[PDB]
Amino acid sequence: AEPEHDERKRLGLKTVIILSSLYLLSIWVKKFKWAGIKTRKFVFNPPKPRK
Amino acid sequence: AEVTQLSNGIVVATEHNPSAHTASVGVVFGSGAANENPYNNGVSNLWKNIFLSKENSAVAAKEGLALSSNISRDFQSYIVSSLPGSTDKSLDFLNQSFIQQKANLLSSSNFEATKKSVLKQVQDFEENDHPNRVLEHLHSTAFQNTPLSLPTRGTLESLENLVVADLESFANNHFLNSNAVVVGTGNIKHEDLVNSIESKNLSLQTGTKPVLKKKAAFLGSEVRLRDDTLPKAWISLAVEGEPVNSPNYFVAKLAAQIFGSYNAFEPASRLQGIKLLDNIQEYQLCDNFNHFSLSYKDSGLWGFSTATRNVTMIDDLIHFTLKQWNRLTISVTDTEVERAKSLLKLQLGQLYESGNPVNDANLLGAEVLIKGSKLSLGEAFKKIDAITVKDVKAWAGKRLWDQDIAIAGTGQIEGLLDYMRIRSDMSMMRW
């Protein structure tokens, strides 16, 4: 039905390993450069009431 | 015109200069608005203003002599100008009204009037001014939780909680004899060398200056005050400069002169300059530059500042300035280094040789406390003629290649992209 079982499984294993590693790296980098805004703090000040 | 030091209880340094004829004895303290913790911020300011009000009122009616002061980070600069031949009266007054006694000046009514005047002044400085505001914010953001970031003036909340006792404690813990030079800039020669040593011309509480625990640090942050009511914008980049007494001070100062100043409303400034000025003038990208490299004992800051009427093209100004800074460490024309050397020589010559003795007194005190001995401008010329493109390349590669930047600008800043297209673009070029 598919004379490609062995090669398919091997390529799938290679691809899943590469993709898993890449996905974890992407998680880390997203945590990294998004951290410049996921921790900013705002402090309000009541502006002087004059107009 | 030679500077003479010594160490007899109190360091005494003199710089005779027969050109001018306004003798100005002085006193300089090496601990100002940095060696004090944030909760008592404006004590130096209160001292400054009580001096400048009541002692100024007293002196002129007593004799003929003005008086001034200053503070930058660690500088209780404190100068009593006079005529060439009346310095003994100046020292007598300085003895009898600044180091002792500290009780007749610190009256309740006088202190409270000073308190309200200081509050009003800091308030309208926070309201009206802007470039100095963003500069103080830059210092505050660069040195978070470090005894260097609190402003020279202070904060109203900090000001309101001071009456006498903390001011007295600061007086007894920083007016020592260990770090108190007696500058003599003007046209005096040796009377300052002898009269400063008398029966009791010696600061109270001899001892040492209490050293702070933490030293300094650097980390990038924003303190923007985004408000659309004001017309223009304001930005202030920064990268960690070179601390005083380092073999990189002058090369950093040169790197703070290649770009130079600018003012887009002058026929003599829009036309000369370097590649960025050619690239900006096509539109009205900006309206002002101010390149500077401030240095302090703890650490130093290589500044930048604009004030742009245009509010939509902020990012392009930032990107162009960053590309110039990026390529400053890859290729500099030798003629650019030559022109920078000449211009910087002019700037130092103008600064150190101003006709006003007060500024020379300030700088002499600064160097004598920090370096330990004044570096004559002649040696500055000889040691700057040897600065070659290799040295600037090395220093720029050390201090300006993927480094933390601190930016803090008030006004209309919403057009400024926040932090990644203002930092990660600072080396993007394929070096």
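Chain A is numbered as in Swiss-Prot; shown residues: 259-309, in order.
Looks like electron microscopy, 3.2 Å, at least that's what the header says.
Including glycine, each Cβ sits where the backbone N, Cα and C put it.
Per Swiss-Prot, mutagenesis A:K272 to A is noted as: Loss of RIP1 from the bc1 complex. Non-local neighbourhood of A:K272 (mutagenesis position): empty, since no residue in the same chain at least six residues away has a C-beta under 8 Å from its C-beta.
Taking Cβ-Cβ distances under 8 Å and a sequence separation of 6 or more, A:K288 (mutagenesis position) has no neighbours in its chain. The note that Swiss-Prot attaches to the published mutagenesis A:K288 to L is: Loss of CYT1 and COB from the bc1 complex; when associated with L-289 and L-296.
Here the residue is the original one, but Swiss-Prot notes a mutagenesis experiment at this spot, A:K289 to L: Loss of CYT1 and COB from the bc1 complex; when associated with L-288 and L-296. Its own atom aside, the Cβ of A:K289 (mutagenesis position) has 10 Cβ atoms within 10 angstroms in the protein chains shown.
Sequence-distant contacts of A:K296 (mutagenesis position), defined by Cβ-Cβ distance under 8 angstroms and a gap of at least six in the same chain, do not exist. While the structure shown retains the original residue, Swiss-Prot records the mutagenesis experiment A:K296 to L with this note: Loss of CYT1 and COB from the bc1 complex; when associated with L-288 and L-289.
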